[PDB]
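Data block below; observations after.
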Amino acid sequence: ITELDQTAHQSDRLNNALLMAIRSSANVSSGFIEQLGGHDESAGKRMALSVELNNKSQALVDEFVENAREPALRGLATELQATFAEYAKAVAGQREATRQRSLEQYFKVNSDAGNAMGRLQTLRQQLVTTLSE
Amino acid sequence: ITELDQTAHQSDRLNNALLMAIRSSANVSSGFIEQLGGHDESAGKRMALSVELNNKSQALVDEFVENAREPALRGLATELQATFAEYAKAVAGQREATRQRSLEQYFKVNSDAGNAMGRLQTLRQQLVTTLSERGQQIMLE
Ligand SMILES: O=C(O)[C@]1(O)C[C@@H](O)[C@H](O)[C@H](O)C1
Ligand SMILES: O=C(O)[C@]1(O)C[C@@H](O)[C@H](O)[C@H](O)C1
């Protein structure tokens, strides 16, 4: 019965990808504030942590899509993949605005980040209900 | 298969409570950034969404612990709600530090927030394994 656990094992991929992705972003925003108040060695560690969480969640998303090959999950998983990439792109945007110390640049891409994360939340619900079967 | 769907549901409540809880705090951090940049109206929407997401994640943790009753699961469940309480009030500290437009108080409670979340993440993993142990145990009849 690979049906029952490759499925439940797809939930570790999906959930940890999302948890790591939102922590990636949260660390950048925290880091930016840490840089504004002169906490620079601390902020550097939040930037490094955001980079590695982005790499580990991306790897999980790719493995999730590689394993959702039945016709039902197929399109939903690719839409997940494309929206996750959309979100990762915005968070790399947050990192670049932090390295440039630009409040305005941050405001530009933070809108993209919230919009993509709001969609990942609803996609998450559609994926756990589809996979619960 | 009655109890098995309940271990799946319990793992979903937990994973979604944490996701939304971290989203709640990220909204405060980026909303502070927007406010420093002069974007007070966007920041107001982030503040509101942060409260909404805290209310939802807090309802999911309360529901998780209500149905986490077996002894293998109760010890971790009460530590979760105690560690979640710590996170939710560090986030409330972030919101108040934003209220007072003060960088340095934000840094104090941000250390509390990351420290609570580190412990919360370990507690989540233990519950996920324990719930998946019960899951597999039921199928090993
Ligand atoms: O611990 C993390 O991963 C956070 O991502 C650290 C910090 O960026 C935030 O204040 C969040 O509350 C949690
Ligand atoms: O949508 C959210 O919940 C966020 O929490 C909104 C914004 O605060 C962030 O930049 C995150 O990347 C996503």
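Residues displayed in chain B correspond, in order, to Swiss-Prot positions 49-189.
Quick reminder: no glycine exception, Cβ is built from N, Cα and C everywhere.
The C-beta environment of B:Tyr135 (L-quinate binding site), restricted to residues of the same chain at least 6 apart in sequence and closer than 8 Å, consists of B:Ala69, B:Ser73, B:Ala161, B:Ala164, B:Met165, B:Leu168. Under the heading L-quinate binding site, Swiss-Prot lists B:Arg71, B:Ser72, B:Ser73, B:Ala74, B:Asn75, B:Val76, B:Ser77, B:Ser78, B:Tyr135, B:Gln142, B:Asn158, citing experimental evidence as support.
DSSP assigns B:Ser77 (L-quinate binding site) to a helical segment in the three-state reduction. Other Cβ atoms within 10 Å of the Cβ of B:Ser77 (L-quinate binding site), summed over all protein chains shown, number 27. Taken from Swiss-Prot, the feature 3,4-dihydroxybenzoate binding site applies to B:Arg71, B:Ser72, B:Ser73, B:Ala74, B:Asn75, B:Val76, B:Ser77, B:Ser78, B:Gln169.
Annotation comment: Swiss-Prot describes B:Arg71, B:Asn75, B:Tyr135 as salicylate binding site, evidence class experimental evidence.
All chains included, 25 other C-beta atoms sit within 10 angstroms of the C-beta of B:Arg71 (mutagenesis position). Per Swiss-Prot, benzoate binding site is recorded for B:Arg71, B:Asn75, and the stated evidence type is experimental evidence.
DSSP gives B:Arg71 (mutagenesis position) a helix state. Annotation of the published mutagenesis B:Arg71 to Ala in Swiss-Prot: Abolishes binding of all ligands; the original residue is retained in the structure shown.
Looking at Swiss-Prot, the entry for mutagenesis of B:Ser73 to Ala says: Abolishes binding of quinate and protocatechuate, and shows reduced affinity for benzoate and salicylate.
B:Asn75 to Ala appears in Swiss-Prot as a published mutagenesis result, with the remark: Abolishes binding of benzoate and protocatechuate, and shows reduced affinity for quinate and salicylate. Around B:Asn75 (mutagenesis position), a 10 Å sphere centred on its CB holds 29 further CB atoms from the protein chains shown.
The Cβ of B:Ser78 (mutagenesis position) lies under 8 Å from the Cβ of B:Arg94, each of which sits 6+ residues away along the same chain. Under the heading of mutagenesis, Swiss-Prot lists B:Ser78 to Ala and annotates it as follows: Does not significantly alter binding of benzoate and protocatechuate.
Listed in Swiss-Prot is the mutagenesis experiment B:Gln142 to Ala, annotated as follows: Strong decrease in quinate binding and small decrease in affinity for salicylate. The Cβ of B:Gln142 (mutagenesis position) has 28 neighbouring Cβ atoms from other residues within 10 Å, across all protein chains displayed.
Quoted from Swiss-Prot for the published mutagenesis B:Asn158 to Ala: Strong decrease in quinate binding and small decrease in affinity for salicylate. In the shown protein chains, 27 other C-beta atoms lie within 10 A of the C-beta of B:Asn158 (mutagenesis position). Secondary structure at B:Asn158 (mutagenesis position), as computed by DSSP, is helix.
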Margin query: Does any of B:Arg71, B:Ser78, B:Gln142 have a Cβ within less than 6 Å of an atom of ligand 2? These are the mutagenesis positions; tell me which, or none.
Written below: B:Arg71, B:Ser78
Note to self: With every protein chain in view, what's the tally of Cβ atoms within 10 Å of the Cβ of B:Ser73 (mutagenesis position), excluding that atom itself?
What the structure shows: 30
Next item on the list: From the recorded positions B:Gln142, B:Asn158, B:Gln169, pick the residue whose C-alpha lies nearest to the C-alpha of B:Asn75 (mutagenesis position).
Entry: B:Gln142
Notebook entry, point to check: Looking at the recorded positions B:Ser73, B:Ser78, B:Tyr135, B:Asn158, which have a C-beta within less than 6 Å of some atom in ligand 1?
Noted result: B:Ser73, B:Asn158
Next item on the list: State the count of C-beta atoms found within 10 angstroms of the C-beta of B:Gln169 (3,4-dihydroxybenzoate binding site), not counting that atom itself.
Entry: 17
Checklist line | Assigned conformation of B:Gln142 (mutagenesis position) - DSSP reduced to three states | finding: helix
